[PDB]
Amino acid sequence: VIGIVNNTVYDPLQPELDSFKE
Amino acid sequence: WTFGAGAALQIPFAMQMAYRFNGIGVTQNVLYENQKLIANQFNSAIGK
Ligand SMILES: *[C@@H]1O[C@H](CO[C@@H]2O[C@@H](C)[C@@H](O)[C@@H](O)[C@@H]2O)[C@@H](O[C@@H]2O[C@H](CO)[C@@H](O[C@@H]3O[C@H](CO[C@H]4O[C@H](CO)[C@@H](O)[C@H](O)[C@@H]4O)[C@@H](O)[C@H](O[C@H]4O[C@H](CO)[C@@H](O)[C@H](O)[C@@H]4O)[C@@H]3O)[C@H](O)[C@H]2NC(C)=O)[C@H](O)[C@H]1NC(C)=O
Ligand SMILES: *[C@@H]1O[C@H](CO)[C@@H](O[C@@H]2O[C@H](CO)[C@@H](O[C@@H]3O[C@H](CO[C@H]4O[C@H](CO)[C@@H](O)[C@H](O)[C@@H]4O)[C@@H](O)[C@H](O[C@H]4O[C@H](CO)[C@@H](O)[C@H](O)[C@@H]4O)[C@@H]3O)[C@H](O)[C@H]2NC(C)=O)[C@H](O)[C@H]1NC(C)=O
Ligand SMILES: *[C@@H]1O[C@H](CO)[C@@H](O[C@@H]2O[C@H](CO)[C@@H](O[C@@H]3O[C@H](CO)[C@@H](O)[C@H](O)[C@@H]3O)[C@H](O)[C@H]2NC(C)=O)[C@H](O)[C@H]1NC(C)=O
């Protein structure tokens, strides 16, 4: 890609996975 | 097309093309993956 920029894409599943881990 | 339908808006030209491919049922990722190649075809075409 030309002009792409840095950023982080949040994951909706992650918090449930983290809580499920706990 | 925005200027036609209302207030003229700023938009990078590459962004325009992305929509147009999306207009014809083509995922915009194709364009960016081949922006350079597409440009040359367009540039060559206008010359021909
Ligand atoms: C957008 O994301 C890109 C991915 O990296 C993320 O973003 C950077 C800013 C960091 O925050 C990083 O933590 C993130 O994950 C980022 O591109 C480059 O990302 C890496 C780490 O992710 C950083 O080092 C770069 O590595 C790549 C690949 O590594 C191999 O090749 C290099 C080439 O030299 C080797 O040095 C390595 O040991 C590996 O074998 C390199 O392609 C890249 O090249 C730059 O550095 C080299 C060496 O100094 C120079 O010769 C080049 O001219 C480049 O300056 C890096 O070495 C690094 O943070 C980041 N590169 C740069 C220049 O910042 C990108 O920067 C982010 N921002 C954008 C795209 O605007
Ligand atoms: C989808 O359709 C398009 C049609 O345009 C293809 O792009 C064209 O592909 C042809 C064949 O490669 C290109 O014709 C060549 O152009 C070269 C100059 O520009 C680049 O062209 C190719 C990209 O296609 C690059 O790989 C190449 O390295 C160049 O950077 C010429 O140099 C070529 O000459 C060849 O033969 C001579 C003599 O044998 C060798 O010395 C050369 O090294 C080279 O091997 C050739 O004329 C054409 O230019 C491309 N279009 C445009 C605008 O550039 C896509 O490839 C195609 N994609 C898929 C997946 O099918
Ligand atoms: C969008 O327009 C801006 C107009 O400035 C472009 O920024 C400029 O782009 C040129 C060519 O890439 C840069 O020149 C080179 O930059 C590198 C990296 O900094 C440097 O090492 C070289 O010596 C040379 O100066 C120029 O710096 C840059 N100017 C800025 C950031 O102020 C931009 O590239 C354009 N982006 C797209 C997708 O078209």
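Using Swiss-Prot numbers, chain B covers 886-933, in order.
Method of determination (from the header): electron microscopy, 3.8 Å.
Keep in mind that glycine also has a Cβ here, set from the backbone N, Cα and C atoms.
B:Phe888 to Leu appears in Swiss-Prot as a known natural variant, with the remark: In strain: Eta/B.1.525. Other Cβ atoms within 10 Å of the Cβ of B:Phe888 (variant position), summed over all protein chains shown, number 9.
According to DSSP, B:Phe888 (variant position) sits within a helical segment.
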